[PDB]
Amino acid sequence: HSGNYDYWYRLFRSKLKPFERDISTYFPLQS
Amino acid sequence: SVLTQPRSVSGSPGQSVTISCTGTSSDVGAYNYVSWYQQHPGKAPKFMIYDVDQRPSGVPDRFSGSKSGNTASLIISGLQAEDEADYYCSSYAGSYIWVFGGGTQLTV
Amino acid sequence: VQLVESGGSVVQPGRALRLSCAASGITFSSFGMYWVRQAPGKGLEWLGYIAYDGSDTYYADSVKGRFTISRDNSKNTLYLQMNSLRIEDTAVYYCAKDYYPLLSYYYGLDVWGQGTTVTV
């Protein structure tokens, strides 16, 4: 009911290579 | 999802008291639709404060309030001997759901 | 446009009881209906909200699937039927009308009844 904010996603970068993880934090990560 | 408020708030005639209830940013801090009502024993509560800082016609100007963050309060000044009542706070919890507070008793 | 509630009674747990309130005038269908319960020694508890036309009906989480909200504009009476009431579900049930005509919900309760007590 409140809204789950623990699940984020990356909105800004240039592109992600295949099978690459971007653990790197406007604010690119939006919940 | 009950908005916690103190059981009673001390007061005296000619003074000012503030009745506050605490919620969360998901309900109190999300919609600016905080409403407060004064309830007398044996009778249904009467709507006194709406829209955080507005009051309907017939509500004395002595009763007011303010909203800051996730905390909402009711401001009462110049209380009289007949102002003793149980005050409830209400806010929109989202999804067209209304949740009322626990209730605070004003003692003069 | 005073609202007079009726139907309060003490019934055994596991039975279904319906509560209704009669609104004066002919403005019942033009204003929304709200249900609020107040347990003895406890704070006010919301039960649900029903539109003026009765199309969009809302219910509180604590009473979802147990209390039904409907209105009969013919007799200007709004009813709240509760099924399988528990022992702890003993409270004074009072109906309220929306401050603004039809469905606004962005205000407080302008008209409320004298309250109907429920025991189990």
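Following Swiss-Prot, chain A shows residues 445-457, 459-470, 489-494, kept in their order.
Keep in mind that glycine also has a Cβ here, set from the backbone N, Cα and C atoms.
Some features that Swiss-Prot has for this protein:
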| type | residues | note |
| --- | --- | --- |
| MUTAGEN | A:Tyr453 to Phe | Decreased HLA binding to NF9 epitope. Increased binding affinity to human ACE2 |
| MUTAGEN | A:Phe490 to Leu | Increased resistance to neutralizing antibodies and human covalescent sera neutralization |
| MUTAGEN | A:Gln493 to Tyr | Reduced host ACE2-binding affinity in vitro |
| MUTAGEN | A:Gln493 to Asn | Reduced host ACE2-binding affinity in vitro |
| VARIANT | A:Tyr453 to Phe | In strain: B.1.1.298 |
| VARIANT | A:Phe456 to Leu | In strain: Omicron/EG.5.1 |
| VARIANT | A:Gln493 to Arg | In strain: Omicron/BA.1, Omicron/BA.2, Omicron/BA.2.12.1 |
Residue pair A:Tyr453 (mutagenesis position), A:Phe490 (mutagenesis position) - Cα distance, angstrom, rounded: 11
Alpha-carbon spacing, A:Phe490 (mutagenesis position) to A:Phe456 (variant position), which is rounded to whole Å: 8
For A:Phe456 (variant position): DSSP state (helix, strand, coil): coil
Coarse DSSP state, helix versus strand versus coil, of A:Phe490 (mutagenesis position): coil
